[PDB]
2 protein chains.
Amino acid sequence: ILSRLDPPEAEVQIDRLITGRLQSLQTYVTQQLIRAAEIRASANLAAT
Amino acid sequence: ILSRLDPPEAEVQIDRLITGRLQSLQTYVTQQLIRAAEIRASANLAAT
């Protein structure tokens, strides 16, 4: 895209990709945080 | 939106609804993970 257009146009198309990929990454990180808390409970039980 | 807009103009209005509804569904699904992790600990105490 950014290859065919002009900074002014490339920008409007690049912003939708930025918006989608940011949301993807945030979903990944939230679901890792919820799963690490489940692994910590297991490791505390195994220590006990 | 599919009755008082032509297809090139209804895409822009349908996307605004899609984004909002996706956000709301994903908020629902995060808060259920966080509530289920709490019910799980209560059931683990009941089993003990």
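Following Swiss-Prot, chain B shows residues 980-1027, kept in their order.
So how was this one determined? The header says electron microscopy, 3.8 Å.
Placement of Cβ uses the backbone N, Cα and C atoms for every residue, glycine included.
Annotation for B:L981 (variant position): same-chain Cβ neighbours under 8 Å, separated by at least 6 residues, are B:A989. According to Swiss-Prot, the natural variant B:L981 to F carries the following note: In strain: Omicron/BA.1.
For the natural variant B:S982 to A, Swiss-Prot gives this note: In strain: Alpha/B.1.1.7. The structure shown keeps the original residue. DSSP assigns B:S982 (variant position) to coil in the three-state reduction, placing it in neither a helix nor a strand.
Counting every protein chain shown, the Cβ of B:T1027 (variant position) has 5 other Cβ atoms within 10 Å. Among the natural variants in Swiss-Prot is B:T1027 to I, noted as: In strain: Gamma/P.1.
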Neighbouring C-beta atoms (10 Å sphere around the C-beta of B:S982 (variant position)): 5
Integer Cα-Cα distance in angstrom, B:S982 (variant position) to B:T1027 (variant position): 60
